[PDB]
Amino acid sequence: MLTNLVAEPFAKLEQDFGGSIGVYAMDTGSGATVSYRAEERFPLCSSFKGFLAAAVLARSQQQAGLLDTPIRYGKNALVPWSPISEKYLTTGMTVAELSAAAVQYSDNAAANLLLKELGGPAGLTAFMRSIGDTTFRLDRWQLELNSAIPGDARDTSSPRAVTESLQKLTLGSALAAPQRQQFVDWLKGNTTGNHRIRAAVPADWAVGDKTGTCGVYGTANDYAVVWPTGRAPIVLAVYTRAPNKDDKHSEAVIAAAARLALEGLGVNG
Ligand SMILES: C[C@@H]1[C@H]([C@H](C=O)[C@@H](C)O)N=C(C(=O)O)[C@@H]1S[C@@H]1CN[C@H](C(=O)N(C)C)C1
């Protein structure tokens, strides 16, 4: 079949890193894939916020005024790493602005406000089930969901399910066309991923992504849609973890894993 037609040295990369690397990459033209630990669970960390914004967009298809609704919040809503929402504490922000901040700056207060609107972790999980993702689970609220405990399935997904859901939302039919392009535009505008998948992608190709970094257990990640010129887009996810709480994550390992995935698919970059 079309999985791992060309072998790549993922095992040496993760051994040098001192942990585990999980990769799934899909060439949406031919259906060829690269897969390494692709069905293992890894912590989502902040990467859940991309799917949160897609769930908001889905709701907006049946609530025409949702995106422009102004949301006010108190100082108690501001938690560490809320770089956009802290600048609008005294004014409020719209649902769309909160969604953009959650995707593009990983804004934590914004993500918490939107998670509340959707009915909490079970509400986001229900949205993912509604698009056919049976792997994703969000269980806790922010700044508890990033514990990344070895063997704990809470607040995890697999690289494969992340990629499959990302494809459905950005390129498939899970969102209506205007909402689909809005999701793509938010991902393209991300500011936090320059040293991850984007570092493996030539400058003349379009790319959108969402990052995550738990801060413990060498756990960090990135997922992306990439548009190489002259061929069909590629969807991919790269997740890492490591055995010890104080093990450090590595952005360079994520970029290197993305390069290996593109090489395995025969995409010249
Ligand atoms: C803290 C942000 C947030 C995160 C989600 O994973 C949640 C748990 O706060 N999202 C971020 C993302 O850029 O994705 C950033 S972590 C980034 C990697 N080192 C930087 C740093 O100063 N650290 C606290 C780790 C920024």
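Heads up, residue numbers simply count up from 1 along the chain you see.
Going by what the header records, the deposited coordinates were determined by X-ray crystallography, 1.4 Å.
The backbone N, Cα and C atoms fix where each Cβ goes, and this holds for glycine too.
Sequence annotations record features per position, and here Swiss-Prot assigns active site, nucleophile to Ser46. In the three-state DSSP scheme, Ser46 (active site, nucleophile) is classed as helix. Taking the Cβ of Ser46 (active site, nucleophile) as reference, residues of its chain lying under 8 Å away and at least six apart in sequence are, in sequence order, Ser106, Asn108, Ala111, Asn146, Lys210, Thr211, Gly212, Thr213.
Residues or ranges marked as beta-lactam binding site by Swiss-Prot: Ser46, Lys49, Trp81, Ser106, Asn108, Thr211, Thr213. All chains included, 22 other C-beta atoms sit within 10 angstroms of the C-beta of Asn108 (beta-lactam binding site).
According to Swiss-Prot, the feature active site, proton acceptor maps to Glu144. Taking all protein chains in view, 10 other C-beta atoms sit within 10 angstroms of the C-beta of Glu144 (active site, proton acceptor). DSSP assigns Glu144 (active site, proton acceptor) to coil in the three-state reduction, placing it in neither a helix nor a strand.
Using a 10 Å Cβ-Cβ cutoff, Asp155 (mutagenesis position) registers 24 neighbours. In the three-state DSSP scheme, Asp155 (mutagenesis position) falls into the coil class. Listed in Swiss-Prot is the mutagenesis experiment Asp155 to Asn (Swiss-Prot position 178), annotated as follows: Reduces thermal stability of protein.
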Can you list the residues of the same chain, besides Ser46, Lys49, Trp81, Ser106, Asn108, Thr211, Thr213, whose Cβ falls within 8 Å of the beta-lactam site's Cβ centroid?
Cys45, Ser47, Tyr105, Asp107, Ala111, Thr192, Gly212
Please report the DSSP secondary structure of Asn108 (beta-lactam binding site), reduced to three states.
helix
If I take the Cα of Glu144 (active site, proton acceptor) as reference, which of the recorded positions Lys49, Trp81, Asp155 has the closest Cα?
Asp155
